[PDB]
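**Q** Below is the structure I would like to discuss, written out as structure tokens.
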Amino acid sequence: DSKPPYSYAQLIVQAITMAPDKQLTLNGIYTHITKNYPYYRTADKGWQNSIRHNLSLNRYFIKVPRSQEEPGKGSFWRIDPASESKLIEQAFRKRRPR
């Protein structure tokens, strides 16, 4: 019974960093937050699209328009070179100001 969430700008970062490729689709966060907590998906749909909100609030992510129909849709939130190391900094951390 443990569903400890993280920062809204971390649930995207902490994911792309643990992904073997440095690139994740929007669902990426939906497949990471759960990989950690037990459910955090079949009960609260307020955090689902919630991540898509931080995907833009931040801009070091490589949000490209079209692609190579690899995923099927033209959209993907990745991590640039001078971006990952940056967000992973505010992600590996947590939400607690002084």
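Numbering of chain A is taken from Swiss-Prot, so the residues present carry the numbers 256-353, in order.
Looking at the header, which is where the method is noted, we find solution NMR.
Every residue, even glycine, has its Cβ placed from backbone N, Cα and C.
Annotation of the mutagenesis experiment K258 to A in Swiss-Prot: Decreases DNA-binding to 40%. Record note (Swiss-Prot) on the mutagenesis of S305 to A: Decreases DNA-binding to 70%. Quoted from Swiss-Prot, the note on mutagenesis experiment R307 to A is: Abolishes DNA-binding. Listed in Swiss-Prot as a mutagenesis experiment, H308 to A is described as follows: No effect on interaction with DVL2. The feature Mg(2+) binding site is assigned by Swiss-Prot to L310, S311, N313, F316. According to Swiss-Prot, the experimentally introduced change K328 to A is described as follows: Decreases DNA-binding to 25%.
Tell me about the setting of these features in this model.
**A** Under DSSP, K258 (mutagenesis position) is assigned to coil, being neither helix nor strand in the three-state scheme. The C-beta environment of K258 (mutagenesis position), restricted to residues of the same chain at least 6 apart in sequence and closer than 8 Å, consists of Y292, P293, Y294, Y295.
Taken residue by residue with DSSP, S305 (mutagenesis position) is part of a helix. Note on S305 (mutagenesis position): other Cβ atoms within 10 Å of its Cβ, all shown chains, come to 14.
Long-range Cβ proximity for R307 (mutagenesis position), meaning a same-chain Cβ under 8 A and a gap of 6 or more residues, is found for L281.
Secondary structure from DSSP puts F316 (Mg(2+) binding site) in a beta strand.
Less than 8 angstroms from the CB of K328 (mutagenesis position) sit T280, each of them six or more residues away in the same chain.
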**Q** Measuring CB to CB from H308 (mutagenesis position), give everything in the same chain under 8 Å that is also at least six residues away in sequence.
**A** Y263
**Q** If H, G and I count as helix, E and B as strand, and all else as coil, what does DSSP give for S311 (Mg(2+) binding site)?
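**A** DSSP call for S311 (Mg(2+) binding site): helix.
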**Q** When you average the Cβ positions of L310, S311, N313, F316 for the Mg(2+) site, which other residues in that chain have a Cβ within 8 Å of that mean position?
**A** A264, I267, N309, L312, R314, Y315, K318, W332
